[PDB]
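Beneath this line is the structure, given in structure tokens, with notes to follow.
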Amino acid sequence: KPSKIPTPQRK
Amino acid sequence: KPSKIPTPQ
Amino acid sequence: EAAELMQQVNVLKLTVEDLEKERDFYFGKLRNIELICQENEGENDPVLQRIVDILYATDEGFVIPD
Amino acid sequence: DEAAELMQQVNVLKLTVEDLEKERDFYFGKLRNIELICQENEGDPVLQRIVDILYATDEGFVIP
């Protein structure tokens, strides 16, 4: 159910 | 052949 | 002076919003594809499996959500 | 003073623009690769729904 599409990491 | 994915402008 | 740099800020701020819009459009297409895929993980098609590989591929500065 | 801190905000915004374009390219790239697979397998209700997904248009977007 939760998305596993790569997102930008925090800095 | 080409792309047909919508794009801005 | 201030009016010139504020002009740049104003223009840049709207660019930021056009880009967010554009990113949200593409990212939503992928979330929908990822729904269609999760929703046919019973069919066992490797073609949809090829697509899940692509969805989950990372690059520089991009991580799996956790 | 004010011109120092607006130059600061301009700079910050330039980085945000770059970051968003990076993020956007990443997502567009995934969509092309997916479109690529689809335009090899023309001739099934699923992959045609995926193509229907890719090609959906909203205000501010044109199919090229």
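Numbering, chain C: per Swiss-Prot, residues 192-257 in sequence.
Note that Cβ sites are derived from N, Cα and C of the backbone, with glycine treated the same way.
C:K220 to R appears in Swiss-Prot as a published mutagenesis result, with the remark: Abolished acetylation by KAT2B/PCAF, impairing kinetochore-microtubule interactions during mitosis. Annotation note: C:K220 (mutagenesis position) sits in a helical segment as assigned by DSSP.
With a 10 A radius on its CB, C:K220 (mutagenesis position) counts 22 other CB atoms from all the protein chains.
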